[PDB]
Amino acid sequence: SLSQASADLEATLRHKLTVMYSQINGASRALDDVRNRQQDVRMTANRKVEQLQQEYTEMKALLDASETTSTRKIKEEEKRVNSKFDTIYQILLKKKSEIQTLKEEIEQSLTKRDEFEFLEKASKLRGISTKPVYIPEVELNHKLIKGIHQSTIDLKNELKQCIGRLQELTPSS
Amino acid sequence: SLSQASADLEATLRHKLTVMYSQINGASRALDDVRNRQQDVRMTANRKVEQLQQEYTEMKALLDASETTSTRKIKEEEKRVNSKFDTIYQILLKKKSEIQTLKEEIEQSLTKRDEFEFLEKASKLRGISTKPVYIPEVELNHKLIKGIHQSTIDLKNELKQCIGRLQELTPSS
Amino acid sequence: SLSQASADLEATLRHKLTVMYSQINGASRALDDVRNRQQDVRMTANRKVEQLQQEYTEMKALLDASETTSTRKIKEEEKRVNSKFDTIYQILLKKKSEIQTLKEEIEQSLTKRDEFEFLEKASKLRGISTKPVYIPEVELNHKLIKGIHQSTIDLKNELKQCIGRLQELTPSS
Amino acid sequence: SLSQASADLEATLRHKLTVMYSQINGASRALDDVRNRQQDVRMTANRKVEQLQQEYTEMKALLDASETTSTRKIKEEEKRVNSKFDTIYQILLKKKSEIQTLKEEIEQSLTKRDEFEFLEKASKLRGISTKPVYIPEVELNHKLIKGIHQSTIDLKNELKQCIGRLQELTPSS
Amino acid sequence: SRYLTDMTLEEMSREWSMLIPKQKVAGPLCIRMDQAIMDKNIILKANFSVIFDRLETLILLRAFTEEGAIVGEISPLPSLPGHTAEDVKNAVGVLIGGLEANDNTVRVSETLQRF
Amino acid sequence: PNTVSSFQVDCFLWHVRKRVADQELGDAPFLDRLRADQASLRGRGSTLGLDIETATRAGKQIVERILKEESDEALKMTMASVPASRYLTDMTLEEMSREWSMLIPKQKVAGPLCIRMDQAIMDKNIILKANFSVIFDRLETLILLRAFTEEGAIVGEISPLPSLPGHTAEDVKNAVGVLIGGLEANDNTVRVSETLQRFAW
Amino acid sequence: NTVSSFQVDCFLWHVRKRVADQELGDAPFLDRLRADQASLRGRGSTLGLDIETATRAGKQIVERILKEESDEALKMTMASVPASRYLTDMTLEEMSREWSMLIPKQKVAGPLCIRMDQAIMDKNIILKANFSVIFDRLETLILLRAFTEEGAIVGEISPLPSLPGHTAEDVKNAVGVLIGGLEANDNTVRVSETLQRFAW
Amino acid sequence: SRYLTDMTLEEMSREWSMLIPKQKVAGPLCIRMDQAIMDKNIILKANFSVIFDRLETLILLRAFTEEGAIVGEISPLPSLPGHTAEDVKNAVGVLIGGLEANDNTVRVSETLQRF
């Protein structure tokens, strides 16, 4: 009767061996499940981080555009005033060269001066005191460039305030 | 009458020579004046441009700070959920190891089976099915991270509106 | 007898009174002499300082002369290179103006088409690719101006060692 | 055949128009280049001139220092001899004041004359010939001050020799 | 490449027993069900991986009664974790037929319907 | 008992030190040292007879002047220091290029400058306008100065000599004194532009 | 931020040293110098923070405003290093020379036009440019060109005729794009010293 | 305008006595001499002020023997410091005659000879 109870408990222990096998398989499937869940949250986090980075790079490109546009406004205002000054320089130098030439001509007219035709040659030149030329004022647009500087400072301060409102929405550890 | 009028106009043209000397010197001073004025507006323009670039680089550094802070909030949320999952993995692997050990114990208990004490040796092991342990659910905070993404997009749109408000104040060439 | 010795000693003391004021008069003359000696050495010293200052102003005027001559050497070298550059500007602008004129001729010849004479008017224009102009290099004499600067610094250093040699001739307290 | 050759040379001349556009742009860039080269040599000349002016002003300041030092040595030698003379003045004035006091005292002792005790009052007042102190001669150090004058003249001639050696290296316009 | 989880970790690690076991090898999948469950509304929940818009690899599928009890299961063979979406579809059809033969009404989760 | 530069330095270094703990957190021993050095510098300013404000302004030009680079400096910000090399203009180009005439000429040679003035002008409020180059907080080289009446007429001119440029700032101050004296001797009221007041007195 | 103050104090001690280390300073001042030196060494030990690195950090933290300066001033300060020049790597002949690309590549990089001959391969190319410099920064470019080992022109960065001028970063971008387009054809690209000074 | 000093400070600040006094007012000057000095070589030294190349104001003149002894003196009256070079020259001639009449031999310093 003990050999039959031995076969009995061998059979019961083998069937519990089979239920143990099914439980170990379930545990391995649960391990795969937890691994895949953490892998999925990793993928979600990486995707959201790359979307964040593309948004911040877009903002950086808008700042680059604004910077180049403001610097182009300032360089063309500079070139405007500097080309007006260059043309004024050209006019003054042209007048100075004409007057310098006439002055030296009068200086080299005095070597043959006690010859009669000196009067005929020089009585015109006593009438010619051509010293004219009017120069209009050139003014750099100080209000515009000072306003560009003040307004870019304003842009920086309001961007600071915007980022503050953004970050205060969530807790920081 | 003509020799004395010749001396007269010689003297008048000689004083006219000195006034010409002084006016030509004045013209040279005005040329230096215009050159220095254009040099000054060049210096002013370059100074305002470098101040602009320094402000835009400060804004870029603020954007970098905001980006790093947002990505750190997202990685800390990721690491929270992933460490909860890691502890769950640890619990499941512990229970799996207990079951594996007991399975091998039954398998090598079936080798000394035809001794009476096999029943006494193995009737305990059919009874011990310690398979408990409760696992609470872990949930990634989707609303928080999608709200961070939505809010950074909103900050980008608000920077767009800000830069438009900035550039419309001044003319563009 | 005592009234007679009284008159006797009164008379001897009166003669000593006269010799005493004569010596005090000598003392007052010696005081006047010392005053005049002090004033005389004052006058001598002051005249020597005026001679020293006139010599030092002569030296300062020699320095002014050297300064003006060196600066004239630098300004005529400047104007030499700047007139060479002005002539180069003139040749390049003349070539640019020639090509601009021919370009306008080609641009306004190709707008009136479908005439037999269009071929006649533009077959001259296919041939003219006059694109030459040789520009010789202009080089500022940098060695000369940097040597003028180096040599004026050397002159300053040589004047320092001079005057250093001067003051060591006399003792210091 | 002429309409097709018209289209042929229209296309060839259009490509020639484009090459001319690029060459005229190159010409404008060369004009900017020569203008900027002239600007650079102007800046170089002005900078070297300001360095020259600063060196000559430093030399003038060294001359001022030497002048003040020489005049301080001369005034200190003057003050030496004049303070010796002041002490001599003090000694002579003290002796003159002693004799002046004695003179008034003896003049007011000969007013009490018909008393026998006048001798007792006045025999003390006789030979009070306060004639002390020997005064040594004071000599201004003439060799030193005339040597300072001679040596500053020598330094002027040595500055002449230096400036000549400087200017002879280069041609003068 | 994402992972879809109809079932919670508790539902995935929970143990269950069949009163009347029924097992079948459907290619590379093993199908188990309790033949004693009758006249119930059952919903199929599954945790599985997804690539592009298609099923890639199944981790586990389980059948839940209206009361939340497990009455069936589809799991890959340990020696054969590889398989296709079509094998899963056929296994689902076999399990649905087996459970409906006992007068059950079966519904499938939306993720399972899509894939 | 004179080498008290260390006080000026300490006054400068303390003030900036304040800034730190005065806005940011800094540190508690650091703030304690701030208070202690504050009291000690007050005691030293008492026993010295020297003001803290003035000694700090002296600390400015005694420190910020010999910061050379062992290693790579405070990138002395150009937003805050361009340096300050500029060219100031009180006069318009028209005012500059205008010609004028003196009824009673007075010409004087003040160093490297020529002063010219019309002595016939009397009992007028005159204003001085000049165009000149400025370096740091000092005048460097003068281009021209002129004297305008209340109505805008030219009555005086300080111009450098054509053959003898350039000159210093003190020469210009001397020429200004001489011109103002020559003009006010004729009962004239002389005012000066703000820039000229800034780099002339 | 309890460790900002250590950096601050290390910087202030360095500058403090300078004074008595060159000028006379003061004797109690020198005793405080040595004493604060030893104390900062002890604080650098107890902090677990190196004194050299924290001193460089005190430099770059006590140097980016509010250092130089506010408010005040008034005289007694300025802090700068001016400059205004025009640099030329190219001769007038090289500038005024004309060239032709067999395989033209033209790009619009901001306010600049980049042009290059794609047919050039396996050559050592050197970049020479004429440009205006202000302070230690590039100001405005007049022209840049690329010469071979033999001196032939193969590339050109020129500003647009209608749209002057531009910044320095536009020029650095154009330089990067040109170098990339040329080195993609197996070309070795070197740059002149002035350009390296005002581009890298 | 300079001051000439034939005599040292020591020589003038010394006392002397005349055995036979002889005094005379020569305009604005006082002449004193010892008529007991005979058969000596005498030198006249004087300290006086000089303007241009002429005498302006005399301070003191004294006669010295070969042995350095004072035997005569010329001094301005206290009430009359003002005087000319010619009155001084006349006083010098009077003093020379007074000392020479008693067989003295008198010499004059070069500075006194010039003025």
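Chain F is numbered as in Swiss-Prot, which gives 3-203 for the residues shown.
Heads up, the Cβ atoms here are built off N, Cα and C, so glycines get one too.
Experimental mutagenesis is annotated in Swiss-Prot for F:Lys20 to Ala, with the remark: No of ISGylation of band I form; when associated with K-41; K-217 and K-219. Under its mutagenesis entries, Swiss-Prot includes F:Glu96 to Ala with the note: Complete loss of inhibition of RIGI CARD ubiquitination; when associated with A-97. According to Swiss-Prot, the mutagenesis experiment F:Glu97 to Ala carries the annotation: Complete loss of inhibition of RIGI CARD ubiquitination; when associated with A-96. F:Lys108 to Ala appears in Swiss-Prot as a published mutagenesis result, with the remark: No of ISGylation of band II form; when associated with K-110 and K-126. According to Swiss-Prot, the experimentally introduced change F:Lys110 to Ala is described as follows: No of ISGylation of band II form; when associated with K-108 and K-126. F:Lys126 to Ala appears in Swiss-Prot as a published mutagenesis result, with the remark: No of ISGylation of band II form; when associated with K-108 and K-110.
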Three states by DSSP: which one describes F:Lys110 (mutagenesis position)? strand
Quick check on the mutagenesis positions F:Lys20, F:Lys108, F:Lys110, F:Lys126: which one has the highest count of other Cβ atoms within 10 Å of its Cβ? F:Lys126
Nearest of the mutagenesis positions (F:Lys20, F:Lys110, F:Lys126) to F:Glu96 (mutagenesis position), judged by Cα-Cα distance: F:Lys126
For the C-alpha pair, I'd like the distance in angstrom between F:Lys20 (mutagenesis position) and F:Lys110 (mutagenesis position), rounded off. 55
Please work out which residue of F:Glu96, F:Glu97 has the most C-beta neighbours within 10 angstroms of its C-beta, and give that one of the mutagenesis positions. F:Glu97
Which three-state DSSP class does F:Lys20 (mutagenesis position) fall into? helix
Between the C-alpha atoms of F:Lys126 (mutagenesis position) and F:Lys110 (mutagenesis position), the distance in angstrom, to the nearest integer, is 22
Do the mutagenesis positions F:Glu96, F:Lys110, F:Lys126 include any whose Cβ comes within less than 8 Å of a Cβ in chain A, and which? F:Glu96
Whole-number Å distance separating the Cα atoms of F:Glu97 (mutagenesis position) and F:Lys110 (mutagenesis position) is 22
F:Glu97 (mutagenesis position) falls, by three-state DSSP, under helix
